[PDB]
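Colleague: Following this message is one structure expressed as structure tokens.
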Amino acid sequence: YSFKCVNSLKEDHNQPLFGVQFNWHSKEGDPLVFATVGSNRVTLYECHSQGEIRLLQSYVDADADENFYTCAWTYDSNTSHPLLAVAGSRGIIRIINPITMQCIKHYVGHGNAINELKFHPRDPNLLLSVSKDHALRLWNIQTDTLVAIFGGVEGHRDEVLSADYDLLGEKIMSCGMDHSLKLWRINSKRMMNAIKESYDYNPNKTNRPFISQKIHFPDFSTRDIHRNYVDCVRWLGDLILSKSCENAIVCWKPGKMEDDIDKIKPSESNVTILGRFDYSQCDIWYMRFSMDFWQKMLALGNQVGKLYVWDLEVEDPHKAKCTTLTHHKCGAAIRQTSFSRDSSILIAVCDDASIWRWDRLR
Amino acid sequence: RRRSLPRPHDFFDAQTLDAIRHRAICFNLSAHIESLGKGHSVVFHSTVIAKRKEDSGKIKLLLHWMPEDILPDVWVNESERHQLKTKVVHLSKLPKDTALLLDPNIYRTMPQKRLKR
Amino acid sequence: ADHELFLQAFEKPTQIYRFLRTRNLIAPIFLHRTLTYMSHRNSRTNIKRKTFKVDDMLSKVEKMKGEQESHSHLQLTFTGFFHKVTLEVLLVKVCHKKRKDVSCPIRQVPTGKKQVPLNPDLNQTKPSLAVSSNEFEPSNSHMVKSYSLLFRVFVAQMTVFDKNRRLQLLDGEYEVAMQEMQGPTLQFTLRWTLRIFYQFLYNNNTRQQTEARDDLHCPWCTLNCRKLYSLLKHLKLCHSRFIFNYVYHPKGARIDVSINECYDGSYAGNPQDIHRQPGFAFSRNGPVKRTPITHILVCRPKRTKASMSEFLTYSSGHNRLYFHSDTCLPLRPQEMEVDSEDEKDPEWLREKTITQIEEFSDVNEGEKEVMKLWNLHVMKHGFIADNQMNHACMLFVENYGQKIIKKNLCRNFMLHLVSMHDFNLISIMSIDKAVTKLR
Amino acid sequence: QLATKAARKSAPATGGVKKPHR
Amino acid sequence: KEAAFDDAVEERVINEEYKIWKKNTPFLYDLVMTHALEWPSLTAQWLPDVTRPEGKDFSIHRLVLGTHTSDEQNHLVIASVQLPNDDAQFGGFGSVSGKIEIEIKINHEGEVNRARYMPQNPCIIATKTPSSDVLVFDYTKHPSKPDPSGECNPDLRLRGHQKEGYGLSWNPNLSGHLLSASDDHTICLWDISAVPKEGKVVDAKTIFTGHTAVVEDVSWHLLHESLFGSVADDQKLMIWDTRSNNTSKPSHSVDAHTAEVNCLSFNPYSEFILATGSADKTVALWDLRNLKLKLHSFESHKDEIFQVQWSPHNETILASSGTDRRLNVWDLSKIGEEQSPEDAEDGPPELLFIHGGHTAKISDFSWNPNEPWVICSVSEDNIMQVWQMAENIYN
Amino acid sequence: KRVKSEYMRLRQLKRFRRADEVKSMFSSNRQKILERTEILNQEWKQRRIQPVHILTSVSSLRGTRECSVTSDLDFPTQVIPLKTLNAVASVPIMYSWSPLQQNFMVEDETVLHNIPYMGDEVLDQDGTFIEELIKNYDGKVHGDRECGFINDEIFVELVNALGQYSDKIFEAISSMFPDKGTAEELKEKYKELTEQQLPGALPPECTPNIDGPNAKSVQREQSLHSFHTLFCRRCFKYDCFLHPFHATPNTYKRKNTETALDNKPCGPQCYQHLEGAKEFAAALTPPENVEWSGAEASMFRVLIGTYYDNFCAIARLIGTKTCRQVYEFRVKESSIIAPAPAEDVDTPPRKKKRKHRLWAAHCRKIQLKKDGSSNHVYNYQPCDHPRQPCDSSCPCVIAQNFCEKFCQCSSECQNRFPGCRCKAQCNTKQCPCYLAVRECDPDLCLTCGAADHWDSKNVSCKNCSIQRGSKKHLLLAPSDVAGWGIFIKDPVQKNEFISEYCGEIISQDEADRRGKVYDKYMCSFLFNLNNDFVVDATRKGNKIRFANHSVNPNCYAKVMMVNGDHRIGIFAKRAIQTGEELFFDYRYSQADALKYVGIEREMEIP
Amino acid sequence: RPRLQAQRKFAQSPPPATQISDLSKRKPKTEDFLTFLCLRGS
DNA sequence: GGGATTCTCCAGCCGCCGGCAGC
DNA sequence: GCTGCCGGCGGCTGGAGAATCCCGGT
């Protein structure tokens, strides 16, 4: 896989960008549209052939001093419209419908700044938010119900700024400044009942408010993987990828070699490292690594703006690959990258309010 | 008085502020309030439409005003020609029945749809 | 220094008050003649008796004097068209806006049809006729508003009667211009058969100054305020978004304006509307419950005289929107009920007191299960007094008898009871009774 | 160490006892 | 669509208007009291009785109200509101705990459309439901605490209609004579002088079907036992003289205004004055001696009108409420008085005062006895306002 | 040492085997990844979604702000008009917290959990605060100098290879790895390697549960050792969440003679109705060899410790033996057991009423001697007196605290609180419990109703609400002063309990450690409790932690003894009606008060 | 040393007081500003 | 002789009120 | 003039510490 810089975008408002995400829900043959966050503004773009990038509609929350940094793509199960979720330092959840040019849903209640937004891969209406509140929340979309709070006594004891969703859509994991990598489940009967009851709640029908499920105890929790801020997570089937300020992404799994994720006891205390990925100049936290839909290549941006691309094949992690996609203007730090629906192209965002496009030439 | 009380998050969001900005700009370009009406008067531009010739030695002519406000057509003698080409009146003097057409946000029946009378 | 912040901050109230001026001029919130500090307005006094039985005589006299004239059925002939095809003649009658109708309906009834030449010229002819029918009645005319005539070939429309049914169309040959979609025109014959300053300070870093032209008039609402006292009162009461100060410039007066710092003028309706998602906020499709409040704004003002030296309301009830303690969600009025969302027995700490029990290595599970069960039992009630244990142990039995029997931990349960008795909390006459009641 | 002391909110209270009848 | 955007903008500007009115009210009123009911009321009338507790600076008055709820148990509510009756006294004026409290609550069979107290016996009041019947309640026979069992059985329920409607007024001189208005184009008469054998059900004694459109008003000529006015969506005002034994043939019939009209009131201190307002944004009055001539058209409203009330203790003063979210005060003593240009710009001289203290459509308003100048008004924003304009306005 | 070098030398082959395992692990993971992604792609393929269109300039804003997305290449800069998002009413900052109705001791975390994040601007010129904090923790931050990690396998191999060429190796391992940080773990690993066996879930002295199949005959003390050690007497919970485990076991005196001791026929197989057994009943003050299991023998040994004579009750509690069988087992085994102690006390004094006057004499001694330094109120701890009385060497006496019922003082200890005697509402100064601020314990003030009606909440006593936890209904909303606030729903009169201030119990130094970051956050929850402990509500608590400071508040805080625990209750300083925000003074130093709370909410009236 | 340094998120790194026509210069700063002379009141 | 039963004694607190510094 | 201001001043609250009654046997 070889990517060449075909085009570069700069919003020119001189504010760091975050949370670039492709609209993976777009059907086959649809235009390649992705979202990107800049300051109090939300920007969408379309990717054309030959590297041409067209500017789509942009939204701004000028009503207050706001700094957004998150995107999450979902589709409306009723009207088939594509929806976008935006959150910022104000702890505000915003749902924007580009078709109607307006925001038709907003959620408040988070205790502090949101940090990562991800949707349930199987159920588009379940929306998860990662916040400085030291807790996690899963939101419902068809109904405005909120049923999850992952935090408290055995939750993260500091800011949470990353989470990931399993492919089957039954298990979440979280990481934060407390060096803790904590595991959460949806396949549990209690969570399934809560999710089912979330759609079965009519606020006008009953005086009682919805019974949101408070969850303080993760299924598995460890703190020995990283000795610094663990700041981005992705899953590898059952194996887990996590990165920190120690300039190295780590691959690991709970338990031992023969330990199954379903059989992991709640009181598990032994972890197993699997592999390492090496890079330099990762001395600043809040940098994220991205993964394609087919889980075949890995990508990561750096403070010096160099890109680190490695495939996820049978290649051993010691010598999996060494790819550094660079350009002389990449001096700005990268925050997050995004892969297309079929890993054809990749988009990166930076601190200097710039957007970079990478197209694959196999 | 105190050092710093919480800001109550003023209800006029910028979303309605931009709409008000467009409405004011288009309304000033359509009525010339701040420029010609001195901030309190709406202007109207007339033109001869129908030249009628009465039974006696008198000629009356219609003058139709551009903004198409609540005012109806009025017969004007030919002697008043070139005198009422541009006419200015105060906002309060417009006919109350159909003065709402000046701006949709001047007044609307907020319960536009009613389950009961 | 880019002053854009100053521009935006001082532009924010400009639009609101300029729009409010035009809104109030067409229809005011209140009569400005009735304001106390606007005393030079409303020169009329309330001295008038006007017995009602004599108003009818005055009305009858006015009506008798007002019988001006009555309309004369009309006929008209059309002169040739003029331009730099048969004609269509339709009569348009408009009724008043009724409750069911969204707007005022019109009725373009046709009086017939006639032929006209294709743009003829004068001195060439050597004549079509349209006649009206008076089959209608004043009872039918009760629901009508006005009358007008429409001519098409190219559409024109003129009115015959005024608002008060005053005739505007006498008999005579009339020439009318024509507008499509000088120029086109048509002819036809009808027959009946001190200087004030303003300063805009910005954080003392920089400022902008103006002069109050058209003095004694508000720059925002264009209100004629003859007195400086009335002007200042109106500015500080209606244009509350700004803060004003008196400086007494040698020209006669000076008013330094600045943006209000607090201006506690947020949403004042039902507070739960602002949190609701768009499409449900301010829906007004039906009643919306809210917690009752009570505010008094005016009780008995002193009604003092004009005072230039004067320049240099309580509430009771839930005056805010309350939130859930845990989820920070808005609290609905029905959710404000006996449900206090805070009980003696949190679930998370129940779970923790079970997880931490298994951590102890030198305990068999047979004792751990009894420990957890009894901890949950006490936590369900939070016993404090020592005399409760007779009833507390009896109720523990009555609650968890099935669970312990299925767990086959009765012997461990009586071991726990013995442990309690070693602490002088349980009498010897209660252990046997608890065991007997178990079966 | 512990040279610096953090600020803790408090609620001071002291109490005597009642004198017997004489 | 475009309706929602302008609706939101107008909601914001209406909130701004309400805030400005709240800031300007100290220099415009001698008394302002506001309270938000748990549910909006479609009725507003003061009970005739009053108590003045000695040794304090307030007097207690009772309000006749109702409950209009989206989905909840529906009640008939009578609230006790204390008013400051002192000029030098100025909590706000009296106690700090509370000025308005609910004292009577009676379960209802649906929404409360209208409710008018019998002047001779205030303990018995009649109410109109969206159903086809009229309910008679006597709150002395019902507990203050509403029973959880739902709809309370009224003393009597009156049949004769087939569709919803709310036009109500009690006979000022006789007890039990009730004429009511409903959308069935019918006006029904009941005689409740004494009907022990009713079994809580009373049929209409006389049904008036004179109008061909929806009738929503009935008010008696207060100085005659046989003359009352009736109003319809038929754009006419129509007076019926009873004992004529002609449910079709009226005493008189006059085309009132150009659109649907529903509000009619007879002046208490006059034998021939009748006034009414219409959806045409006009209030017009007539003389019973000559119905074919309109005395004057009060024209300052901007929207539909569904209430006109004559001010007691001031014959020459009239007030009317409508969906314009304003309460207007009209003074006939100022008809045609010359005024200064600024006064003319403010409005016609005959308009005495306009009340801007509402955020939604006003459903009902009333002038009270036992107090000459305070007015209560209930709107669709769940807010209740009791207000008295500044003394400098009159005398 | 060369522990890292040896670990790498072994890790050569260890990582060879690890690579052998992880190649197959990666292959299986990729196979499952392919299957799951195939399922997800199939689920996605079935849905059609409307494409997004470009943004035409809306007629709602002719003059507005437009963003010019520029490009570094030859592509033209694109300009589009911004759409203004609708505003949302936000909420003030409030970190997550678990609900709490009691208190909570936290084990002193000697290591820093994690370095908190700050504004990244002030520390640029004042970065020495980080060094001050690490000096407060003396460099003990999680993961500091970890030298990698050990999975207890390489460490075990190094320890085995660390022969004489135990203790020095243990110290080196502890220094090189903070995960263990103690020689106890190294010695445990050494013992495990030497023995290569574990006794089981039971302690090293195997004591399986009675109901389990692995029954064993164990004496009463060892059988009930776990129950006695882990049970906590004060607040009635095994493994108390608000009490330490450092306490004496259940070994204490008891009333030996508290039974009728009337001989009766206890069924057909009774201890009585047999001449030999009847004689042996008094003496101990054809025996069949029944299969008395180990659990049965251990539980007989336990049950003999509660009656010492009643074979009827013990045998009725024995499903496998009868009363005659109980007597036979007694003659068989307990005839060789130690004689019963049958100990008792004398207790000469009988003037219970006069004890209050002497009680007040000790209180007067305290209030006349230690009044100069009486601000050092010490956390109560139940003192255990083996033989000495409640003398000047009594731990409770030196703590200047009255002896609660959990004391090991004599039954008439002079320092023991006898209890209030109010016949009615006891919130007045006439109540002794109010003077020396305390809550009437439900075992002493039976007249005031503290003991009575424990189920219902209609109690005359107003000095027992904290024990019953009958806090009012309180609501949460943004404050009118700063951040969140708490608002009371129902009206409350002056001097009425509203709620308790619950939180986490921590030491004074741990309180300083938490306050070090609380000061930087400018927001604190530290409530001083006593001279020993500080209750912290940052992580747990209830709605009350949002109450704001006020120099002229409407509520006051009082630290009171509640059954031997320092608890903080809040009361109304004045009458408060519906919808008011609650305030109380934080008792801060004036400079620190103005630094932390600089909002007054009101100007001076004159 | 590296284990205790401050973890950083980012890199190391008008004279003419004309009239109240300033208000008519204020609201329509674009789209055909009126009077053609309020620009002097900038 | 005890035990339940009243029954005043007391120390402290609360609200009011009449001088006492200023103006 | 009037502002706290202050201590007494009678008026009241409730603990509590003694004076009184009756049952039961000698």
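By Swiss-Prot numbering, chain E shows 4-93, 106-410, in order.
Method on record in the header is electron microscopy, 3.1 Å.
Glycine is no exception: its Cβ is also placed from the backbone N, Cα and C atoms.
Grabbed the feature section from Swiss-Prot, which reads as follows:
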MUTAGEN   E:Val35 to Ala  Loss of interaction with ARMC12
MUTAGEN   E:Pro43 to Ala  Loss of interaction with ZNF827 and loss of localization to telomeres; when associated with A-73
MUTAGEN   E:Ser73 to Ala  Loss of interaction with ZNF827 and loss of localization to telomeres; when associated with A-43
MUTAGEN   E:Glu126 to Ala  Loss of interaction with ZNF827 and loss of localization to telomeres; when associated with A-128 and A-179
MUTAGEN   E:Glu395 to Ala  Decreased interaction with ZNF827
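Could you give the neighbours, burial and distances for every feature on this list?
Modeller: In sequence order, E:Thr28, E:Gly372, E:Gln400, E:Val401, E:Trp402, E:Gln403 constitute the residues six or more apart from E:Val35 (mutagenesis position) in its chain with CB-CB distances below 8 Å.
Applying an 8 A CB threshold to same-chain residues 6+ apart, the list for E:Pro43 (mutagenesis position) reads E:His71, E:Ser378, E:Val393, E:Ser394, E:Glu395, E:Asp396, E:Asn397.
Taking a C-beta cut-off of under 8 angstroms and a sequence separation of 6 or more, E:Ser73 (mutagenesis position) has no same-chain neighbours. Under the three-state DSSP scheme, E:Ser73 (mutagenesis position) falls in the coil class.
DSSP classifies E:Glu126 (mutagenesis position) as coil under the three-state reduction. Around E:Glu126 (mutagenesis position), the same-chain residues six or more apart in sequence whose CB sits under 8 Å from its CB are E:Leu45, E:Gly69, E:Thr70, E:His71, E:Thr72, E:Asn77, E:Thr144, E:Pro145, listed in sequence order.
E:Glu395 (mutagenesis position) carries neither a helix nor a strand DSSP state and counts as coil.
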Colleague: Applying a 10 Å Cβ distance cut-off over all chains shown, what neighbour count does E:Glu395 (mutagenesis position) have?
Modeller: 24
Colleague: How many Å lie between the CA of E:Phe93 and the CA of E:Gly106, given 12 residues are missing there?
Modeller: 8
Colleague: Work out the three-state DSSP category of E:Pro43 (mutagenesis position).
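Modeller: In three-state terms, E:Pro43 (mutagenesis position) counts as coil.
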Colleague: What does DSSP say about E:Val35 (mutagenesis position): helix, strand or coil?
Modeller: strand
